[PDB]
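Below is one structure, written out as structure tokens, with a few remarks after it.
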Amino acid sequence: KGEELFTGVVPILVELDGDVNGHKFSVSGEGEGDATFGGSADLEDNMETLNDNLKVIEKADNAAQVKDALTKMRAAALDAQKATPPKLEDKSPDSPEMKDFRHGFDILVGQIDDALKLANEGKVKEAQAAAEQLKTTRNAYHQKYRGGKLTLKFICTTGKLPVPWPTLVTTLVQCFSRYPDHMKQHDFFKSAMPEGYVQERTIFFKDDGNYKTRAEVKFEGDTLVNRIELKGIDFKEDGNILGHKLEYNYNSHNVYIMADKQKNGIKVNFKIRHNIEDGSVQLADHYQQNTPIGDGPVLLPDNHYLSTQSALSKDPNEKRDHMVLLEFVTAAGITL
Ligand code: HEM
């Protein structure tokens with residue numbers, strides 16, 4: 001059926017026309033997605049350890065906490081180094097790709113030791129700053145070896161963007177989520193293809209204006225395309241959106257999905273958390289429905305959720321206003 005069109009890498013194109021508070025603009029993006037699910041219990045678990053202990057470091061007060069945490073990551077690293085990631089199952093253990101994979105953890109352990117030295121000395125601040133640089137390695141290596149890669153570069157084609165890039169992330173292809181083999185009957189998104197689906201949202205920015213978006217996601221030839229119109233009203237000119245007070249980063253979220261039998265579709269809600277420069281957080285409340293375009297039948301799911309992670313970055317050679325996006329996403333909430 002429609003999931004078959006996602007079994008390999010798929011080229012993507014994104015076009016957005018926006019008007020916020022009268023500020024018109026256009027964003028155009030291209031890239032690819034890779035929705036196939038493959039998983040390793042061992043890596044999953046090593047990666048959980050790594051992930052949790054980084055957060056412990058970020059919030060820690062004293063060196064004792066940071067040392068303890070860094071030591072635990074180091075074990076996970078060396079253990080993760082012996083695994084075979086799902087993306088490289090078919091590769092020889094001594095292949096160039098598997099060597100690079102292992103080399104990724106040689107860098108990572110190197111960086112951890114750097115952070116250990118600073119921690120042992122009592123330099124908690126400096127250690128936390130050295131712990132941050134691990135993220136760069138994670139991002140580089142996730143982009144080569146982690147499953148479900150969605151990758152896209154977006155350019156503001158009308159010049160300077162009058163809203164922060166982070167606020168447009170959600171709007172700018174949930175058909176590229178990884179549904180685990182047992183949850184494949186709950187994947188509305190892929191099921192609707194190639195005729196595709198209409199995706200509508202209202203996004204309420206706490207104590208500021210709202211965005212209201214309408215989009216068509218469908219295959220145009222071999223490309224999965226996402227085309228959106230977006231109106232923003234009621235934004236405050238010294239607010240976080242129009243005042244450009246949002247940090248250039250993105251958090252991880254749960255996206256809650258349920259069937260909407262009335263509309264042969266799905267209703268969807270979540271709350272995006274946008275970090276602000278001063279240290280505060282600004283909530284973006286998402287209300288969403290999806291409706292098929294075609295008359296063909298479509299999988300209506302049970303309650304479940306998508307778990308998301310995103311890295312935002314820049315192309316050092318790009319002079320236009322832009323955003324590079326790396327994103328991994330997995331359906332969850334239903335066992336065997
Ligand atoms: C501090 C650094 C890192 C963190 C915080 C981190 C975190 C994570 C997280 C949270 C996941 C998702 C696990 C899940 O889906 O349950 C993951 C997956 C993965 N990571 Fe990392 N990671 C880091 C570094 C690396 C490095 C250096 C590599 C490669 C050398 C790597 C390779 C992978 C792979 C292949 C997956 C997919 C696991 C699977 O699907 O079985 N990671 N990581």
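Note that the numbers count up from 1, one per residue, in the order the chain is shown.
Backbone N, Cα and C define each Cβ position, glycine as well.
Pulled from Swiss-Prot:
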{"type": "MUTAGEN", "residues": "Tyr250 to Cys (Swiss-Prot position 145)", "note": "In mut1.9; shifts fluorescence lifetime from 3.03 to 2.74 ns"}
{"type": "MUTAGEN", "residues": "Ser252 to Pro (Swiss-Prot position 147)", "note": "Increases fluorescence at warmer temperatures such as 37 degrees Celsius"}
{"type": "MUTAGEN", "residues": "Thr308 to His, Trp or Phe (Swiss-Prot position 203)", "note": "Results in significantly red-shifted excitation and emission maxima"}
{"type": "MUTAGEN", "residues": "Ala311 to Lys (Swiss-Prot position 206)", "note": "Abolishes the tendency to dimerize and leads to monomeric fluorescent proteins"}
{"type": "MUTAGEN", "residues": "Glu327 to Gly (Swiss-Prot position 222)", "note": "Suppresses the 399 nm excitation peak, leaving only the longer wavelength peak at 475 nm"}
Cβ neighbour count (within 10 Å, all chains shown) around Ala311 (mutagenesis position): 19
Minimum Cα separation from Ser252 (mutagenesis position), reported as the residue among mutagenesis positions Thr308, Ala311, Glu327 that achieves it: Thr308
Candidates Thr308, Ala311, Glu327 (mutagenesis positions) - the one closest to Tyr250 (mutagenesis position) by CA: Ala311
Around the Cβ of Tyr250 (mutagenesis position), the count of other Cβ atoms that are within 10 Å: 23
Least surrounded among the mutagenesis positions, given as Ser252, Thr308, when other CB atoms within 10 Å are counted: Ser252
